[PDB]
2 protein chains.
Amino acid sequence: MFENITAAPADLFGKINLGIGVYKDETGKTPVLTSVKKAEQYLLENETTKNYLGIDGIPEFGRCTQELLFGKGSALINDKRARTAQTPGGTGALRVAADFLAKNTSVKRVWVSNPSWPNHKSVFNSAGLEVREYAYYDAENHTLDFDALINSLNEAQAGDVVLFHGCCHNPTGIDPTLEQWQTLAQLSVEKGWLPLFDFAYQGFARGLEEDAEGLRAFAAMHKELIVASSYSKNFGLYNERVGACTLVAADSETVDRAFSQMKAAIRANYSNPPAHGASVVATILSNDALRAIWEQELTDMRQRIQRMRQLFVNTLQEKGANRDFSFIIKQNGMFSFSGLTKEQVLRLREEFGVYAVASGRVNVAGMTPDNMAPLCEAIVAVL
Amino acid sequence: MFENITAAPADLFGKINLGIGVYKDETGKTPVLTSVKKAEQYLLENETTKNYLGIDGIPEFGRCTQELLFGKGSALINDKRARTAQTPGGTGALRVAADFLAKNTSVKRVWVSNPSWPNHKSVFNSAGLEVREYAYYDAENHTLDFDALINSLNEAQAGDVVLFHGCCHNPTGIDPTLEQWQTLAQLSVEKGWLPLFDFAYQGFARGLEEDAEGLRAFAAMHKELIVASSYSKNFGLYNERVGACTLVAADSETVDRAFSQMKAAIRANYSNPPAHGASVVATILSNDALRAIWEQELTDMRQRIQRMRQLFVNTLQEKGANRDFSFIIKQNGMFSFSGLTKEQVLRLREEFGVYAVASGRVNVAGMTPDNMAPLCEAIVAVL
Ligand SMILES: Cc1ncc(COP(=O)(O)O)c(CNc2csc(C(=O)O)c2)c1O
Ligand SMILES: Cc1ncc(COP(=O)(O)O)c(CNc2csc(C(=O)O)c2)c1O
């Protein structure tokens, strides 16, 4: 049966990993958040069973997720228009959304930005959905090529899905402005697209509420949308696989009926979701004290990334770069394109032991005050 | 998009739940195992990061799983013929296997026993695989209808998958004898079936090693097989979603190449698996002290089920049943068919508040010395 299977298409790693996918603190570590440890100790002391969760996971987790996404008091919540399934990570949320759409709707294709996270194509294609790309990056001005984006998306037909990164676009760190999000929301309604928000970095651009402004501009204009969110980075819960798939429809009757088929898609995949990480999230978000500790830890990560963006720009200048890298200051989240070519990136790894991805994307959160000077010296050497 | 979606096809519950899917102790509780609490305290004290696991999960978890399945010193392990991916539960292992097979092999159909766990059909159909049924149950003799099974499976073609419950068949509790497993292994080789073992109850029939005898008889005769295993019941870790998909091929080169595509199927589903529950398993299985506490806790669950099987048979007689229920003593695991009809089961729920599934399957682990007498009185009343 297996003898003819084709193989599927860090190890190589004063050397430095900017190819990492995770947050690192100033010491180069990815520690467990203190809020998370406190919540884990509470669960150890208080859990009396590991009995299965419902298919959609812990109810409080769903409520707290919807409030993060839509705002406390949003009409979507008051009108019972949204249902949330706790999932194994943001990836699991994307796949649940893809399976739900493939089996229950006429969707055949999903539009993704060029560039995006490379696993988007794999997830949607696994569910039998075609992926098409829309233009996104203006490399000359280090910017969102908004005209190109709108022009590309003219090819999208009514009933296609269009995937939007809610904030901290991966890999570019370039997000629509609020007015651009409002333009896209109106366009989406007029053209009949189903928006799919992928929200893996809420809190890493400007703040929890500000980072959800784009999603909320969409939610104010659409009867229907899906959000696949992740708590991997903003709780540092990567390996516990904590995410959510939130379905929104015109009314409660419709969302509940549609959500029954989303639950069927989950039940045929992994049955019901892993409790530990989501229970840590729900414990923290529903407790004033733990929530305040967690919000500060997330602010500290957001701010450290900001400081590294500024220090990187200042240092490249001091090590003799010459080039404008000011665009880095304005970009959001852990990632940016450095503007290095694939060969410069290869040189960086081979000659200098500095790792980035071939696109030139760098994880700013891999930079620290201690490694900044060698890092920038290496980059200057390959310009 | 969603307005036309059709709805997908405990709540109703001296009343008694035999419709439950979980183990209950003598007090009617499903507590966290002591070995599990001890391991969770160790992880709270010792974990320093939640950084993502590899796609296939924790290496020690995989090694300990293969030793449970195949035996320490098995040739499959020595020859590096098996690869294990840690998955979100036994369901996740089944779905990973189904996606792997659908995308990478000529498999189009999977043979499942009639009866089986109802989610088997949903998982395989979700991956685009047809499900066909083979005969299994001799209800007159309360037994495995082995001739019917072999006759049904004659319709299976070379390259079809045949799913076997490794022990504690769900719902019947009727397992092949060792010699029957040996007959099926030889038949499977001759007919070109790919065996898929679903092993959710290892340790609940006779013991860890004895319960794997059937799988090991297959493994001794086949170049290729897949095992989807679960630690939900034997560690009481239901909601932490702890299972494994183990791929076996003729040699290391082939299994590694095939496993790369299994990892691709995982990466497009949930990316990488949830650490907490699997880390508890690996912590326990790799530690002599915790392993001994856990093995005794599992023996205690196995034995309590045995005691309830005997007490149920004895009590039905004492409450005036008359019928032979001796078959219950011989069956394995938490489940058996009571031999009640769908209408007797409905009567039991409506008139007596005793819940079972419509097939008449009962969870023996829902029985306790305290509820046995009313339970049996109710059953006698509906005969
Ligand atoms: C846009 C987008 N969507 C979904 C995800 C998946 O989140 P999790 O599955 O890890 O929770 C992620 C993040 N997952 C991720 C891990 S490493 C990484 C990277 O791009 O380096 C990305 C993401 O960036
Ligand atoms: C034969 C078989 N295969 C797979 C599974 C899935 O295990 P988990 O996904 O829960 O780990 C199970 C058990 N899962 C399960 C939960 S309730 C239940 C039942 O039949 O009542 C069954 C099983 O019996």
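Chain B uses Swiss-Prot numbers throughout; the residues present, in order, are 1-9, 17-20, 27-396.
If you're wondering, the header gives X-ray crystallography, 1.5 Å.
Quick reminder: no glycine exception, Cβ is built from N, Cα and C everywhere.
Going by Swiss-Prot, these are the annotated features:
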type: BINDING; residues: B:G34, B:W130, B:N183, B:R374; note: L-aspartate binding site
type: MUTAGEN; residues: B:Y65 to F or S; note: Slight changes in activity
type: MUTAGEN; residues: B:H133 to N; note: Decreases to 60% in maximum rate of the overall reactions in both directions
type: MUTAGEN; residues: B:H133 to A; note: Slight increase in maximum velocity of the overall transamination reaction between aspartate and 2-oxoglutarate
type: MUTAGEN; residues: B:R280 to V; note: Reduces first-order rate constant over 25000-fold
type: MUTAGEN; residues: B:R374 to F or Y; note: Second-order rate constants are reduced by >5 orders of magnitude
type: MUTAGEN; residues: B:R374 to A; note: Reduces first-order rate constant about 10000-fold
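Features recorded in Swiss-Prot, as mapped to the structure shown.
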| residue | record | contacts (Cβ under 8 Å, 6+ apart) |
| --- | --- | --- |
| B:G34 | L-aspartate binding site | B:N376 |
| B:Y65 | mutagenesis position | B:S284, B:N285 |
| B:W130 | L-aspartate binding site | B:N183, B:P184, B:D211 |
| B:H133 | mutagenesis position | B:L107, B:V123, B:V125, B:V144, B:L176, B:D211 |
| B:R280 | mutagenesis position | B:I68 |
| B:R374 | mutagenesis position | B:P184, B:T185, B:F348, B:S349, B:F350, B:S351 |
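Across the break of 7 residues that separates B:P9 from B:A17, the C-alpha atoms are 16 angstrom from each other.
Same-chain residues with CB within 8 A of the center of the B:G34, B:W130, B:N183, B:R374 CB atoms, the L-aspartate site residues themselves not counted, are B:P131, B:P184, B:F348, B:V370. Listed recorded positions: B:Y65, B:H133, B:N183, B:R280. Those with a CB atom under 6 Å from ligand 2: B:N183. Cβ-based neighbour count (10 Å, all protein chains) for B:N183 (L-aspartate binding site) stands at 20. Applying an under-8 Å Cβ distance to chain A, the recorded positions B:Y65, B:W130, B:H133, B:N183, B:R280, B:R374 reduce to B:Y65, B:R280.
In this structure, B:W130 (L-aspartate binding site) belongs to neither helix nor strand by DSSP; it is coil.
Considering only the residues assigned to L-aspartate binding, B:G34, B:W130, B:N183, B:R374, the longest pairwise Cα distance works out to 11 Å.
For the 6-residue gap in the deposited structure, the Cα of B:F20 and the Cα of B:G27 are 11 Å apart, rounded to a whole number.
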